[PDB]
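Quick notes on the structure that follows.
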Amino acid sequence: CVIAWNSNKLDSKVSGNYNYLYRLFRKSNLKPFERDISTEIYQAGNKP
Amino acid sequence: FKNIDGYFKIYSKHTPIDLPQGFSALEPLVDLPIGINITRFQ
Amino acid sequence: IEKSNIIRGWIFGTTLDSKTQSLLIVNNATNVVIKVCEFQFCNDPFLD
């Protein structure tokens, strides 16, 4: 089962919150039920 | 040792005695929800 | 094929370093400890 609900009054601040982060770049697609917490920069070129 | 769908499974057996010629089975003993990427072991 | 319990445990992971995840299974004569953490290794892993 998947449950979703609203948390506007619990996760909204006038100055803005930045505690919640997501990931945008990765080399390969993710296996089901897998967790990765790496921090290495995305190698788009040759020089590290 | 097996690892599928984010679950780690371990079967084991013990017996008294090159490997001997005979037949025996193994019983399930560990299942864990580890869910990581495994490639090499020690 | 063993006597006197020389083989102790196992390590599983990707690169076996302080960077990414690692599983340790140790059997130090008292209990079967399974521990999945972010763990550091040396080049000569041994136990007394």
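The numbering of chain A matches Swiss-Prot: 432-479, in order.
Determination method: electron microscopy, 2.9 Å.
Including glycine, each Cβ sits where the backbone N, Cα and C put it.
Annotation of the mutagenesis experiment A:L452 to R in Swiss-Prot: Increased resistance to neutralizing antibodies. Decreases HLA binding to NF9 epitope. Increased binding affinity to human ACE2. Classification of A:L452 (mutagenesis position) by DSSP places it in coil, neither helical nor stranded. A sphere of 10 angstroms centred on the C-beta of A:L452 (mutagenesis position) encloses 5 other C-beta atoms.
The mutagenesis experiment A:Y453 to F is recorded by Swiss-Prot, whose note states: Decreased HLA binding to NF9 epitope. Increased binding affinity to human ACE2. The Cβ neighbour count for A:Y453 (mutagenesis position), using a 10 Å radius and every protein chain shown, is 4.
In sequence order, no residues are near A:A475 (mutagenesis position), counting only same-chain partners six or more apart with C-beta under 8 A. DSSP assigns A:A475 (mutagenesis position) to coil in the three-state reduction, placing it in neither a helix nor a strand. According to Swiss-Prot, the mutagenesis experiment A:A475 to V carries the following note: Increased resistance to neutralizing antibodies.
Counting every protein chain shown, the Cβ of A:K444 (variant position) has 8 other Cβ atoms within 10 Å. According to its DSSP assignment, A:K444 (variant position) is coil. One natural variant named in Swiss-Prot is A:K444 to T, and its note says In strain: Omicron/BQ.1.1.
Quoting Swiss-Prot on the natural variant A:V445 to P: In strain: Omicron/XBB.1.5, Omicron/EG.5.1.
Under the heading of natural variants, Swiss-Prot lists A:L452 to R and annotates it as follows: In strain: Delta/B.1.617.2, Epsilon/B.1.427/B.1.429, Kappa/B.1.617.1, Lambda/C.37, 19B/501Y, Omicron/BA.4, Omicron/BA.5, Omicron/BQ.1.1; Contributes to cellular immunity evasion and increases infectivity.
For A:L452 to Q, Swiss-Prot lists a natural variant annotated as follows: In strain: Omicron/BA.2.12.1.
Quoted from Swiss-Prot, the note attached to the natural variant A:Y453 to F states: In strain: B.1.1.298.
Record note (Swiss-Prot) on the natural variant A:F456 to L: In strain: Omicron/EG.5.1.
Every protein chain shown contributes to the tally, and the Cβ of A:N460 (variant position) ends up with 5 other Cβ atoms within 10 Å. Record note (Swiss-Prot), natural variant A:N460 to K: In strain: Omicron/BA.2.75, Omicron/BQ.1.1, Omicron/XBB.1.5, Omicron/EG.5.1. The unchanged residue is displayed.
Within the set of variant positions (A:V445, A:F456), the lowest number of other Cβ atoms found within 10 Å of a Cβ is recorded at A:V445.
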